[PDB]
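Written below as structure tokens is the structure these notes are about.
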Amino acid sequence: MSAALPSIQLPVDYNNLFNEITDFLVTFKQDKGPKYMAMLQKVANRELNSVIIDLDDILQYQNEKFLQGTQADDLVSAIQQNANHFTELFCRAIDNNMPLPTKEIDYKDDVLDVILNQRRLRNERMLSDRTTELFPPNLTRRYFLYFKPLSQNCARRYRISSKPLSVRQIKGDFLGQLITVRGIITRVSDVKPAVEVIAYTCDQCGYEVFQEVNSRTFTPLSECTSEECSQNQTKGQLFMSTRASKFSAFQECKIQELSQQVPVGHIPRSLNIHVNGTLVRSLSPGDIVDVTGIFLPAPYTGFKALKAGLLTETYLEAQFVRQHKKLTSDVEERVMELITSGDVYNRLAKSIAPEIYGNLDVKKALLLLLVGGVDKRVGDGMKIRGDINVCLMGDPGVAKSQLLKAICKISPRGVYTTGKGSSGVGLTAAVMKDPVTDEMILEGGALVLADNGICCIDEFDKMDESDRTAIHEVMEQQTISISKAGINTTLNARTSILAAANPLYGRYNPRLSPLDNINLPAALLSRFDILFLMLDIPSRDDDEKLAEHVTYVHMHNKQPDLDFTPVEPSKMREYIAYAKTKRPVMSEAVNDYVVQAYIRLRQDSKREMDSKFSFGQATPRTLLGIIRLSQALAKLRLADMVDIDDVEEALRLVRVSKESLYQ
Amino acid sequence: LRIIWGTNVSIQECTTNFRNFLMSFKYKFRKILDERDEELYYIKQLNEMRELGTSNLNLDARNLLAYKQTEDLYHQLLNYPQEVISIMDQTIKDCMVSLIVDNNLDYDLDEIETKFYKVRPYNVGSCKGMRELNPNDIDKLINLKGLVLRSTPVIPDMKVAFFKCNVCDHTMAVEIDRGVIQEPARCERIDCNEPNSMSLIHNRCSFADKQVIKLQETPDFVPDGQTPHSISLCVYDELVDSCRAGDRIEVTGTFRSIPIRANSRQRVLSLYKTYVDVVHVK
């Protein structure tokens, strides 16, 4: 055809590369024989479906082409020029060099085994049944291809195509290439079967018409096109087939930017990514990862005249994922380090949150609750209360938020929350709007996902019309539900609560009455166990030490001191998890020592009867809680010594938690 | 024997294989559950439906691995689960005749031999959730554990058609059994009448029930980041109005995928949608 249909003669052809993949036969002997051919044998016997054709096996192959002084064109040139064209000539090189019958499968022990050979022999016998259509090459693969670039000192050896560029500078000549980008993965869809091959049967001739799969919309053909069931007065009417149609994997995801390499201006934007082969089911929402892959745009094929002129809306196609930042099994050496050194009550107290001034009492009150444990295996239908909850109050200026929430971001499964966002109506799950896919899903808040963990809340005066319901419904055992017009199903409730209520204006006046700033009397004096305070009294010696405390962190950048060896958080996590696998059972002398404790708890609380300072009137709900934390501290410090001294550690804590207001 | 283009399955040895499996059983399966009953559960129950009239046999279907034979039956069951139930529905009606031929005084020997029966294999193998559903699982049994959410009323199915053109009287009833209704283009009920207008008297031919039910998996040991997603159901028999929405579920079903029309007014199509087809629920 005329009008500039032919192009200029390009010196870069493909036949010069076509024979250069023919010398990717058994020749690479540096890296037990041909190593990339060794991986070819562990796929044909059907246990793994992902080959890896890296650049390392190309560069070393080009390293030992330093002595053959002949014309060998560059390989990483063309594969960053047009990367997608480097898989179709690749597969047409493997088939001439694939050893087929190297496995042993008799009848079973292979999916889709006797029937493909039944299908192949039904086409092989019909290759000579005249006294004809060859297989398209996509039918018999049962394997995929992959790629992997380099960013090691080989790039500093001698020479780029694998610098981690951001999304921002990428719109130029980087379209149709292989580029890696880091990001944060969001919007994970599901895995749906895509189509790659077809099989129509007409139930007259049985000649299954094959076709290549194009883009996401296509069309079936007629029935008078075949070779046997056609060309007569009767034609078999075509329809589809499921089992004779091989189907692949597919899953869609979207990226954003790291929020540190973004410029001062505009917001970051998304990008579309796809999967093929078997890298599927290996990403997650919240993965600080990077993908390496090849680039191509896509047509739109809808309303293309009025709108959709020459817009492009590209995606990138994935090739490799390099994920990052992830019980008597080669970890017992550090469990012994706590057993040999001992030091439970103090070194572990200095271990969690050593970044404050004083307050060893409250850092001890929390570590017992980070192990929990099954309260009692009740057997009968007596679902007893477990998992006590501690609340705090007071208004320090030491930024109380990063005191508590720093514990939560290292404690297991303990999800952060605040006042805004997941309020007390959206604390549980609900039904909302979704994209054009399956709407009215059960989107959750915190408590339907943070079951049996830490619910670290702040800002207790925020959104209280829904929150005041929300706190009772978890303190009440097992009624986390969705009592909506959609369903009336109820799920579990097993999570501890750590609250920090902020006071009224200025300081909480200690000479005034308490509960001037918390608004829930019924939630507090009967359904909690222990309180604390963060009151500020002027004291000269502490504050200049506190002055050196805050100024020391600025000239240097490090904060550690005071002869404490810092401990890794995995060690106590293993110590908690090992302590959670003990659950000792109490003796009789302990319950003999608490009945006298409760009587002495009863008598003095029944002496004041005043509205000046104190709360509580000695409930058994406080009595059962003091049994709860004792076996908790008997769980973490299990030497099988449930006795008077173990519970003497327990009442040691209830007396110092109480009367924190008397200063 | 008779080998099929579609499957690789056998001929009615499994009928004979079922009878010796069923009759010569009386107890088995103690060897896996060795701790240390003289008649099989199925034998007495086979007499029970005979005098109750019900059409349903809830097969445990965990016996072919506890029986020395019927291994190839057992692994064909997990590999062609549309034909093998259709074979087994012929057996139970004929095995009912095998008890009917003994005493000829058993419900007049006609009416409990016209209404068909059906079987229900369940608890077969195990699965774990939904993040394992690989594309190769095309025609297999799946054992889900999840939550039903909401329902819909029954829409009807096309099991038989009806036709009448503008002659005086024509009451033919064409079958379909496909995705394709086939039509004539010549008249009938006379020897000389042209290609006439054939009309579709829809509200005469009978339809059965069908119901689609939406499911979402129960969030079981989900790693505190993943949202529980969705899948749908399709029932055919009288398991309707018993799967009310809002209860824990364990379904025993096969697998199927369908195409979708991309444009709403064309027949053009390709990310498919799948579902499951329940044989027995719990």
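The numbering of chain A matches Swiss-Prot: 1-31, 59-158, 189-216, 220-386, 393-729, in order.
Per deposition record, electron microscopy, 5.8 Å.
Placed from the backbone N, Cα and C atoms, the Cβ positions cover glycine too.
The feature ATP 1 binding site is assigned by Swiss-Prot to A:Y423, A:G463, A:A465, A:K466, A:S467, A:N568, with similarity to another entry given as support. For A:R593, A:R687, the entry in Swiss-Prot reads ATP 2 binding site. Look at Swiss-Prot and you will find A:410-617 tagged as domain 'MCM'. For the mutagenesis of A:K466 to A, Swiss-Prot gives this note: Loss of MCM2-7 complex helicase activity. The structure shown keeps the original residue.
Structure with Swiss-Prot features highlighted.
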residue	record	contacts (Cβ under 8 Å, 6+ apart)
A:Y423	ATP 1 binding site	A:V464, A:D608, A:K611, A:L612, A:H615
A:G463	ATP 1 binding site	A:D602
A:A465	ATP 1 binding site	none
A:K466	mutagenesis position	A:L458, A:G460, A:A566, A:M600
A:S467	ATP 1 binding site	A:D524, A:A566
A:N568	ATP 1 binding site	A:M459, A:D461, A:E525, A:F526, A:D527, A:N583
A:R593	ATP 2 binding site	A:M541, A:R687
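Residues A:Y423, A:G463, A:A465, A:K466, A:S467, A:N568 are the ones the record ties to ATP 1, and the longest Cα gap between any two of them is 20 Å. The Cβ neighbour count for A:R687 (ATP 2 binding site), using a 10 Å radius and every protein chain shown, is 14. Under the DSSP three-state reduction, A:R593 (ATP 2 binding site) is assigned to coil, being neither helix nor strand.
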